[PDB]
Amino acid sequence: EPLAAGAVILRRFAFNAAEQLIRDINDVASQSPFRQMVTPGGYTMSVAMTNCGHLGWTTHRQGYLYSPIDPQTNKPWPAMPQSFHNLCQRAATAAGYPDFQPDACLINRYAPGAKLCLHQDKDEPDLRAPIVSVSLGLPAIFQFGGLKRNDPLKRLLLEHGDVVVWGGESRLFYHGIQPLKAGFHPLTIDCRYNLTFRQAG
DNA sequence: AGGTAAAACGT
DNA sequence: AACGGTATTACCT
Ligand SMILES: O=C(O)CCC(=O)C(=O)O
Ligand SMILES: [Mn+2]
């Protein structure tokens, strides 16, 4: 369990809820489809993304931001599914964050080779609130460091149903995903999904 | 006067 | 391929 101060991995926590979560990913994506976002610097991200809930993480020319509106559809992001919110609440409570109320869920899709380079989650104004991160499908190596980029990384395999929660002291810690290895999973076929819940408003 | 982009090539 | 440069710079608010 003990990843860092205020950080924990709940292994296979979402395993039982996974089938329903995956159906709801498909429902969300049918309204706001997965898209590979382009950085301010002009590079297309390997991870395909969408959002649900009140606020969605996005890139544009000027930087990163949380928007109530999907810039692709010009409609609000789909409502956060009850299955998402219920799972998130249970995970956060188990992790020691019983008062967490997310208003934002970023949905990441990793094809073979897709990565997410070391970054901080910092576009949220209320830093008191934790991050809840659900793994679905193919396994990936999760990097978890410290407050500085060059702080040593813990490398952890995240498997289908694993939930990682950080906050408090570890809230602004650098973290990332190494290039996804190809493979098969009975529920996702050829990809990894990640659900990242935050308080963005 | 701060916050931010790099959530993205060489050794 | 793990590690670290780049952003002690050029930009908007
Ligand atoms: O895919 C993951 O496990 C991490 C996702 C992430 O870091 C993010 O969406 O900010
Ligand atoms: Mn992140």
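The residues of chain A that appear here are 13-213 by Swiss-Prot count, in order.
Per deposition record, X-ray crystallography, 1.9 Å.
Even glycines carry a Cβ here, placed using N, Cα and C.
Under the heading substrate binding site, Swiss-Prot lists A:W69, A:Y76, A:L77, A:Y78, A:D135, A:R161. Residue density at A:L77 (substrate binding site): 14 other Cβ atoms are found within 10 A of its Cβ, drawing on all protein chains shown.
Within 10 Å of the Cβ of A:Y205 (2-oxoglutarate binding site) there are 24 other Cβ atoms, across all protein chains. What Swiss-Prot records for A:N120, A:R121, A:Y122, A:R204, A:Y205, A:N206, A:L207, A:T208, A:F209, A:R210 is 2-oxoglutarate binding site.
Annotation comment: Swiss-Prot describes A:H131, A:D133, A:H187 as Fe cation binding site. The DSSP secondary structure for A:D133 (Fe cation binding site) is coil. Taking all protein chains in view, 19 other C-beta atoms sit within 10 angstroms of the C-beta of A:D133 (Fe cation binding site).
For the mutagenesis of A:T51 to A, Swiss-Prot gives this note: Slightly reduced activity towards single-stranded DNA containing 1-methyladenine. Reduces affinity for undamaged DNA. The structure shown keeps the original residue. The Cβ of A:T51 (mutagenesis position) lies under 8 Å from the Cβ of A:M57, A:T71, each of these being in the same chain and 6 or more residues away along the sequence.
Every protein chain considered, the tally of other Cβ atoms within 10 Å of the Cβ of A:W69 (mutagenesis position) stands at 24. Record note (Swiss-Prot) on the mutagenesis of A:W69 to A: Abolishes activity towards single-stranded DNA containing 1-methyladenine.
According to Swiss-Prot, the mutagenesis experiment A:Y76 to A carries this note: Reduces affinity for damaged DNA and activity towards single-stranded DNA containing 1-methyladenine. Under a cutoff of 8 A between CB atoms, and with a sequence separation of 6+ in the same chain, the neighbours of A:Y76 (mutagenesis position) are A:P52, A:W69, A:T70, A:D135. Classification of A:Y76 (mutagenesis position) by DSSP places it within a strand.
Cβ neighbour count for A:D135 (mutagenesis position) (all protein chains, 10 Å cutoff from its Cβ): 15. A mutagenesis experiment is reported in Swiss-Prot for this position, A:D135 to A, and the note states: Abolishes activity towards single-stranded DNA containing 1-methyladenine. Alters substrate specificity, so that the enzyme gains activity towards single-stranded DNA containing 1-methylguanine.
Non-local neighbourhood of A:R161 (mutagenesis position): A:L130, A:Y186, each in the same chain, at least six residues away, with C-beta under 8 Å from its C-beta. According to Swiss-Prot, the experimentally introduced change A:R161 to A is described as follows: No effect on enzyme activity. Decreases affinity for damaged DNA.
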Secondary structure of A:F209 (2-oxoglutarate binding site) (DSSP, helix/strand/coil): strand
Residues flanking the Fe cation site, with Cβ no more than 8 Å from the Cβ centroid of A:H131, A:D133, A:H187 and excluding those residues themselves: A:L128, A:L130, A:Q132, A:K134, A:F185, A:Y186, A:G188
Filtered recorded positions, from A:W69, A:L77, A:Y78, A:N120, A:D135, A:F209, whose Cβ is under 6 Å from an atom of ligand 1: A:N120
Annotated recorded positions A:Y76, A:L77, A:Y122, A:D133, A:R161, filtered by Cβ under 6 Å to ligand 2: A:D133
Binding-site residues (A:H131, A:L207), the one with most neighbouring Cβ atoms at 10 Å: A:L207
